[PDB]
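Single-structure report; data block below.
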Amino acid sequence: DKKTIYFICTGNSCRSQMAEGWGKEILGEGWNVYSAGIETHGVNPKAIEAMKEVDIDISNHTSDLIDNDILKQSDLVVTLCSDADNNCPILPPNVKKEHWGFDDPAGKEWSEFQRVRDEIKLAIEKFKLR
Ligand SMILES: [K+]
């Protein structure tokens, strides 16, 4: 019935966390949305604040490493950064993978953090229209 999308960024901190938040809202009807990373950097407080601004609560999200069982059941694995794309483990044959590159918002001025958040919204909206 429900399909599964898996958002991956290096530390499961900013990009993948915002993508999970947007995904649960926009694709929530027929999609199970999860996020992971190559390493765990913790859920960025700025990502929680960025999502709170658009009335999406991601405060209960966790920073997790990639799980082989979630990978196995994924219909689409989406990598959100170059490092995550290149270091993503060998995927099961039936699982599709796409790289949706976004700039690293961590280290950028607060306005640019919000810009990346909204670029992610747009990519997820376009995905729903496929
Ligand atoms: K997660």
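All residue numbers given for chain A refer to Swiss-Prot; the residues shown span 2-131 in order.
This entry, so its header tells us, was determined using X-ray crystallography, 2.0 Å.
Using N, Cα and C of the backbone, Cβ positions are placed for all residues, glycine too.
According to Swiss-Prot, the protein has these features:
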type	residues	note
ACT_SITE	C10	active site, nucleophile
ACT_SITE	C82	active site, nucleophile
ACT_SITE	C89	active site, nucleophile
BINDING	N13, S36, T63, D65	K(+) binding site
MUTAGEN	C10 to S	Loss of activity; when associated with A-15
MUTAGEN	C10 to A	Loss of activity
MUTAGEN	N13 to A	Loss of K(+) stabilization over Na(+)
MUTAGEN	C15 to A	2-fold decrease in affinity for arsenate. Does not affect affinity for pNPP. Loss of activity; when associated with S-10
MUTAGEN	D65 to A	Loss of K(+) stabilization over Na(+)
MUTAGEN	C89 to L	Leads to a reductase locked in the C-10/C-82 intermediate form. Decrease in affinity for pNPP
MUTAGEN	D105 to A	4-fold decrease in catalytic efficiency
VARIANT	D2 to T	In strain: SW18, SW4, SW24 and SW1
VARIANT	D56 to G	In strain: SW18, SW4, SW24 and SW1
VARIANT	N87 to V	In strain: SW18, SW4, SW24 and SW1
Entries of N13, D65, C89, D105 which, being mutagenesis positions, have CA atoms within 10 angstroms of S36 (K(+) binding site): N13, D65
Nearest recorded site to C15 (mutagenesis position) by CA-CA distance, among recorded positions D2, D56, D65, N87, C89: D65
For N87 (variant position): DSSP state (helix, strand, coil): helix
Inter-residue Cα distance where the pair is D65 (mutagenesis position) and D2 (variant position), in Å: 25
Lowest local Cβ density among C10, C15, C82, which the record lists as recorded positions, within 10 Å: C82
Nearest of the recorded positions (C10, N13, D56, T63, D65) to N87 (variant position), judged by Cα-Cα distance: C10
Cα-nearest neighbour of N13 (mutagenesis position) within the listed recorded positions, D56, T63, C82, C89: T63
Close-lying recorded positions around ligand 1 among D2, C15, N87, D105, where CB distance stays under 6 Å: none
Residue pair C82 (active site, nucleophile), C10 (mutagenesis position) - Cα distance, angstrom, rounded: 6
Cα proximity to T63 (K(+) binding site), best match among recorded positions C10, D56, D105: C10
Any further residue of that chain within 8 Å (Cβ to the Cβ centroid of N13, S36, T63, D65) of the recorded K(+) site: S17, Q18, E21, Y35, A37, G38, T41, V44, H62, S64, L66
